[PDB]
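*Asks:* Okay, here's the structure, questions in a sec.
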Amino acid sequence: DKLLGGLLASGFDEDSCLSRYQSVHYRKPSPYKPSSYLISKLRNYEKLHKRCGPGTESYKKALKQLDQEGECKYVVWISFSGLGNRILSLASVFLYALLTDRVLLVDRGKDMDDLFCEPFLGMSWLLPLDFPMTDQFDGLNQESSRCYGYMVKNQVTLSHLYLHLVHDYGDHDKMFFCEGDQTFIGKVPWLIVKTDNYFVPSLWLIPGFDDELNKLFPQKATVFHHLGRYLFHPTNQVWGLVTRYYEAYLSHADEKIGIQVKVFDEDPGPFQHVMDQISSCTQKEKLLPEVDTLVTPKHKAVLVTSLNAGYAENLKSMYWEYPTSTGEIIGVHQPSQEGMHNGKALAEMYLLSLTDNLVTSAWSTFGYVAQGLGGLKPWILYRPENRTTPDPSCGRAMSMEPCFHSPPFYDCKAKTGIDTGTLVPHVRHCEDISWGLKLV
Ligand SMILES: Nc1nc2c(ncn2[C@@H]2O[C@H](COP(=O)(O)OP(=O)(O)O)[C@@H](O)[C@H]2O)c(=O)[nH]1
């Protein structure tokens, strides 16, 4: 089913975004049926967006509200940070638009236009190029006059509010995640957000939001799985990088393994500890077979994405040099070694997402998107310390979701510090970065 259990709206033009509909030629159908309520929510959201979207008479009238202090309200995402982050933060702001009956508009920035097709049937998601406040986006931060957190800090009705939700955000910026301040913010027609985190899990802890979030997602850990596949379709340019790598190197395997390598160090390596970690991970989980020194089969292909190439070479040369214990036929394959960039990094994510089993590196938003769109619950390569291969080398994700790296820890009722990862069974601390949070 090319509309994804009904997640996607039929009627888009096939040739201008090939990936949208002919993705089902390349991926096994997802196990995760999106609920009836999520569906309606999206179909209803596209009526809002057509009704209030850029270029309508309702969008023109609303723009004058930026001076003279309103049926359409808006959240504006600003393009900021690495591609992994911008995908996760953008799905976040879109869930948030859903919860607050707003229109999402997207600062195209340098490249968003080039990377992604239009996800909303009948009408562009892109912020116009003449939107008056675009010159301020670089500068908007924690100390800007209309920053919600600067205002709560310094006790201060508004046409527009800036919401600073970047990882270095403070105690007052974080009040965004409270019911009280949401009631306030609820009234403001224009919201400009800049953000580099997957902030979805803290929305489940806001009351009101949590009812609707339960109704939309009966299987709670499907938020980015459905919202990602809804929103983000690669352009023809990027899609062809996907199809041509998949076609040339991966379509003849009985099984595909993905291995997403990120190493957090200012030396590119490669590192023996990390190679060691990857083989122990893959072997100890029966993901890839062992090899024998002193000596009707299946073909596995291993897709290795990384910046240094010698993680893939090592595996490639091991499996060329030595026969597998099981007699399985292994081929290792790395697209790029970057040391058309973001078109590439994008394709590689989507490629990772077509594998049957994925290994991810701890902390990488690159992993989270790949597992995210795959509907894949990874085995996570844990974060090293002192150039030592951790032991155990990896473990299975509690679930497929991305991880909220910089969450708030406030009890809004009681007005005090709290561990927000020990309030409800579905919001747990992360496996990879224990400080962060995620839906399980
Ligand atoms: N093509 C490709 N790009 C990558 C890979 N890993 C990371 N990148 C990109 O390189 C840039 C820096 O990556 P990363 O270190 O993961 O992000 P940071 O930690 O937020 O700087 C980002 O724009 C990523 O999209 C990869 O395996 N392949």
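In order, the residues displayed for chain A correspond to 95-163, 169-255, 261-399, 407-450, 458-558 in Swiss-Prot numbering, which applies throughout.
In case you wondered, yes, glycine gets a Cβ from its N, Cα and C as well.
Okay, so Swiss-Prot annotates it like this:
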- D550 to N: In mur2; loss of activity and lack of fucosylated xylogulcan (MUTAGEN)
*Asks:* Any idea what DSSP makes of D550 (mutagenesis position), helix, strand or coil?
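*Replies:* The residue in question, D550 (mutagenesis position), is coil (DSSP, three-state).
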*Asks:* Just how far apart, in Å, sit the Cα atoms of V399 and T407 across 7 unmodelled residues?
*Replies:* 19
*Asks:* Taking the 7-residue hole in the deposited chain, the Cα-Cα distance from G450 to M458 is how many Å?
*Replies:* 14
*Asks:* So 5 residues are missing between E163 and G169 in the deposited model; what's the C-alpha distance in angstrom?
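*Replies:* Each end of the gap has a Cα atom, and these are 11 Å apart.
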*Asks:* Could you tell me the whole-number distance in Å between the Cα atoms of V255 and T261, where 5 residues in between were not modelled?
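*Replies:* Distance between the Cα of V255 and the Cα of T261: 10 Å.
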*Asks:* Given a separation of at least six residues and a C-beta threshold under 8 Å, show me what packs close to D550 (mutagenesis position) in the same chain.
*Replies:* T478, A480, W481, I498, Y500, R501, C521
